[PDB]
Amino acid sequence: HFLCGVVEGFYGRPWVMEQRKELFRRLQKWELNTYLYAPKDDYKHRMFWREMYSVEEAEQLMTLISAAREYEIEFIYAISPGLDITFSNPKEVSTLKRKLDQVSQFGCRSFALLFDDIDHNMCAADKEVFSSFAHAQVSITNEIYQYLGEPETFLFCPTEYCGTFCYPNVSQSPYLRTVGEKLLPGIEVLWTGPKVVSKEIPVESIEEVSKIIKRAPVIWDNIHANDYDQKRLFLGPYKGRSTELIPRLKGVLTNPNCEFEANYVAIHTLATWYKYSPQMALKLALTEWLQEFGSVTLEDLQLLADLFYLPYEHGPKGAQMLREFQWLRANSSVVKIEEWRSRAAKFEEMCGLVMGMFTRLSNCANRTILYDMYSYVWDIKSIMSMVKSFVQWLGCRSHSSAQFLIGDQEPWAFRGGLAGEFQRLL
Amino acid sequence: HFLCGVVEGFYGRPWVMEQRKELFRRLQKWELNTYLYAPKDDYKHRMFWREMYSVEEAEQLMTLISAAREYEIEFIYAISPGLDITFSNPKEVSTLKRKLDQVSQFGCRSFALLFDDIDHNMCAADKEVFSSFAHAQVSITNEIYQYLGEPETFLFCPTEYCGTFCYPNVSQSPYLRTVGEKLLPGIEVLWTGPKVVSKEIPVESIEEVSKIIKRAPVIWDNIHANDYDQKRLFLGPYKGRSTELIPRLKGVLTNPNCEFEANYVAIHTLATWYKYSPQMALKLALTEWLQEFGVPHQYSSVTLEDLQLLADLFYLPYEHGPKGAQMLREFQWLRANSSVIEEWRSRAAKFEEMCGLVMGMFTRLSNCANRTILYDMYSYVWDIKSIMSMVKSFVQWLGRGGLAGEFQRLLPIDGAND
Ligand SMILES: CCNC1=N[C@@H]2[C@@H](O)[C@H](O)[C@@H](CO)O[C@@H]2S1
Ligand SMILES: CCNC1=N[C@@H]2[C@@H](O)[C@H](O)[C@@H](CO)O[C@@H]2S1
């Protein structure tokens with residue numbers, strides 16, 4: 001079968017169990033089938049990967065694995081040992097089996113070893129036994145694979161997991177060639193595309209990588225991931241991957257926004273795409289999303305998705321406001337002048353729709369959804385309001401010489417903190 | 001007695017019940033005495049203030065007020081009806097009493113009516129009855145006060161709640177004079193200082209406002225609030241308020257970061273101030289904070305310097321800590337003098353080793369046992385780490401923000417306070 005669902009694989013606060021049960025429910029309702037457990041900062045998954053689960057942790061984990069079974073969602077337990085594992089020490093290897101055996105006894109049948117986001121060097125001891133980094137990982141991955149009875153689904157995440165991370169390139173990487181040559185045929189290989197966050201995933205790039213890993217890979221997709229930028233959130237549709245990829249791929253697991261409720265559209269459009277027009281998929285997702293709010297209108301949600309769209313694209317309504325603002329600023333010296341004021345008034349009315357969107361979200365019944373998104377919505381509301389004020393100030397300069405900011409300011413007029421001060425020097 | 005503690009009075013996701021019980025414990029350990037319940041987006045507190053609590057909610061609220069009693073913390077229930085209340089409609093007024101009675105029967109003896117962050121205009125119906133906005137609030141506040149037997153603590157928050165919000169000024173505000181003249185003497189008045197986020201709260205400004213409201217005010221302090229800017233966090237010490245304020249004030253309730261665990265320093269130093277040097281207070285607070293950054297128990301870490309650095313990168317609304325200002329000055333100097341000789345490269349190396357200390361803080365925080373603490377602060381720390389690593393690479397080279405950011409960089413006031 002083709003694996004399609006969600007990987008919880010992002011940095012930061014992981015989802016809690018009640019949220020994960022809700023995700024299985026949603027995956028089944030939308031006819032997806034797979035969940036990959038890999039939250040980088042759930043401490044026993046990576047930083048303290050050798051440590052057994054406590055009695056209470058084990059009870060939560062089995063209750064969670066049962067919910068996946070109950071909802072016919074395949075539960076894939078990952079582990080990330082690569083920060084400090086000594087690959088050539090056999091108790092290290094046994095500690096890894098012991099760890100996986102424990103989760104086996106919770107009911108888990110599908111597993112993954114992750115070697116992403118780690119140094120490319122080995123310790124001294126390991127360099128004598130293995131001839132390269134690729135040798136050390138597939139050695140232990142094969143040994144683990146077979147040790148657990150050669151299971152239904154086993155995933156392997158390479159260190160060179162996207163186009164740009166391949167040295168020197170994809171076709172000639174001695175790491176990936178070793179992976180394809182020596183990783184056992186029943187083990188799957190994870191791939192994020194040409195980039196960590198791929199704008200597109202062309203099929204020629206998937207033929208290229210497939211040839212050297214001797215397998216169609218499973219896509220770990222970071223199109224909707226937002227752990228790398230506090231200010232960002234991605235409510236746009238799944239986009240940039242042709243449906244012609246489906247037969248050339250072993251699966252697609254989306255790594256979405258850290259805020260659980262913000263991923264309704266991210267997962268809905270992946271579902272629709274698994275059976276394609278991005279705009280039409282978005283309309284279906286936003287329409288269905290609307291009534292989990294009740295007040296908020298569809299037009300409000302259209303605007304909200306367009307302000308928080310995709311990593312390389314704003315939505316149409318967001319791009320327009322930005323163009324109008326750039327045109328207004330550039331042409332502001334003239335304050336024909338009747339066109340400037342006509343488009344300034346229209347621009348201010350669009351800012352009002354961002355204000356009113358925020359107001360109605362703030363009154364909605366689903367407080368869970370509101371809390372996941374509150375900071376993002378207040379962020380864009382307050383910047384739009386200062387932008388509206390700036391346009392009004394530009395229009396008033398034919399009858400005033402006052403500075404835009406007069407006098408002493410509250411701290412929010414100057415945005416970003418110390419991080420912001422560093423960025424502006426770049 | 002003089003009230004000193006915390007108001008949970010910020011916008012966005014409010015604290016949950018297990019977090020608030022933990023807050024009472026800390027307030028008691030540090031000899032503070034008061035908690036004011038006022039989360040702006042707890043829907044039954046403001047947006048849907050008329051609605052009664054369900055039985056599941058009533059059981060959580062009753063369990064929570066019991067903890068406040070158990071921990072000798074006075075529990076003050078606030079409610080914010082001012083967005084859409086019709087003051088002259090007695091059905092509105094009965095619903096307000098019916099709401100407070102319900103919470104009274106949960107064990108609550110102290111209450112507050114908040115009229116902050118609302119329009120200054122009234123509906124047509126109410127302009128018939130009341131001669132001004134201030135009259136309508138004082139009328140219903142007085143009515144609520146007496147209806148519940150004139151309780152020990154009752155607080156009233158004006159709409160003109162800070163110097164700059166007073167029209168035209170503090171001493172001549174028609175709104176505040178009606179409040180001082182007509183609000184019953186046993187009701188307390190909330191005030192945030194000259195500004196919403198006051199850098200200082202001078203003594204003369206408290207004299208000025210006290211004269212016109214006829215009573216010493218309770219300071220609602222937003223020095224550590226961080227709901228107004230996604231990117232900001234304030235781990236610095238309580239600062240800018242002389243202890244000479246204490247005899248002139250009815251109390252001090254601090255409105256701190258939304259991130260529960262980030263307010264150790266904010267509340268620890270308020271406690272220290274209540275019994276003063278901001279830097280000595282910070283050292284005591286960070287020292288004690290260090291002992292809840294454990295290492296997980298292993299069966300098969302954060303230093304004090306790490307925490308000093310973290311607080312100095314996320315310090316106070318109007319000043320960065322010393323170590324952050326230092327790195328920021330050095331970086332500007334390196335960029336400015338980059339047109340180039342051994343001085344440059346000598347200070348560039350020292351700058352990237354300071355960058356290394358940011359990374360090393362983040363790495364050790366990541367390994368700490370208290371995952372609650374890490375999660376509350378992760379995106380702030382993730383952010384500064386990855387930007388410093390890009391700054392470090394940029395310094396070597398010489399040898400984002402979303403749609404909001406794109407709009408921000410087009411404004412001329414971008415970086416204007418740098
Ligand atoms: C399958 C490749 N492994 C990867 N580990 C990181 C993830 O944990 C992040 O969530 C993602 C986006 O910020 O960037 C990479 S991708
Ligand atoms: C007692 C004055 N009322 C106020 N309501 C707002 C608070 O809810 C915010 O959290 C604070 C920081 O943004 O600024 C004002 S202060």
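Residue numbers in this text run from 1 along the chain shown.
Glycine is treated like the rest: Cβ placed from N, Cα and C.
According to Swiss-Prot, the protein has these features:
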- A:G9, A:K40, A:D116, A:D117, A:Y161, A:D227, A:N255: protein binding site (BINDING)
- A:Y11 to S (Swiss-Prot position 69): Strongly reduces affinity for glycopeptide substrates. Nearly abolishes enzyme activity (MUTAGEN)
- A:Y11 to K or Q (Swiss-Prot position 69): Strongly reduces affinity for glycopeptide substrates. Nearly abolishes enzyme activity (MUTAGEN)
- A:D116 to A (Swiss-Prot position 174): Nearly abolishes enzyme activity (MUTAGEN)
- A:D117 to N (Swiss-Prot position 175): Nearly abolishes enzyme activity (MUTAGEN)
- A:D117 to A (Swiss-Prot position 175): Nearly abolishes enzyme activity (MUTAGEN)
- A:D117: active site, proton donor (ACT_SITE)
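Annotated features taken from Swiss-Prot, shown on the structure.
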residue	record	Cβ contacts under 8 Å, 6 or more apart
A:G9	protein binding site	A:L36, A:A38, A:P39, A:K40, A:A78, A:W220, A:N255
A:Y11	mutagenesis position	A:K40, A:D41, A:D227, A:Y228
A:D116	mutagenesis position	A:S80, A:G82, A:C157, A:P158, A:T159, A:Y161
A:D117	mutagenesis position	A:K40
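Proximity to chain B (Cβ-Cβ distance under 8 Å) holds for the following recorded positions out of A:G9, A:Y11, A:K40, A:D116, A:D117, A:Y161: A:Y11.
Secondary structure at A:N255 (protein binding site), taken from DSSP and collapsed to helix, strand or coil, is coil. At the Cα atoms, A:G294 lies 7 Å from A:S295, with 17 residues between the two left unmodelled.
Within 10 Å of the C-beta of A:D227 (protein binding site) there are 20 other C-beta atoms, taking all protein chains into account.
Each of the binding-site residues A:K40, A:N255 was ranked by the number of other C-beta atoms within 10 Å, and first place falls to A:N255. Around A:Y161 (protein binding site), taking its Cβ as the centre, 21 other Cβ atoms fall within 10 Å, counting all chains.
Other residues of the chain with a Cβ within 8 Å of the Cβ centroid of A:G9, A:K40, A:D116, A:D117, A:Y161, A:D227, A:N255, the protein site, are A:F10, A:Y11, A:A38, A:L114, A:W220, A:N222. Secondary structure from DSSP puts A:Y161 (protein binding site) in coil. Here the deposited model leaves out 40 residues, and the two residues on either side, A:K275 and A:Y276, have Cα atoms 8 Å apart. For the 10-residue gap in the deposited structure, the Cα of A:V335 and the Cα of A:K336 are 10 Å apart, rounded to a whole number.
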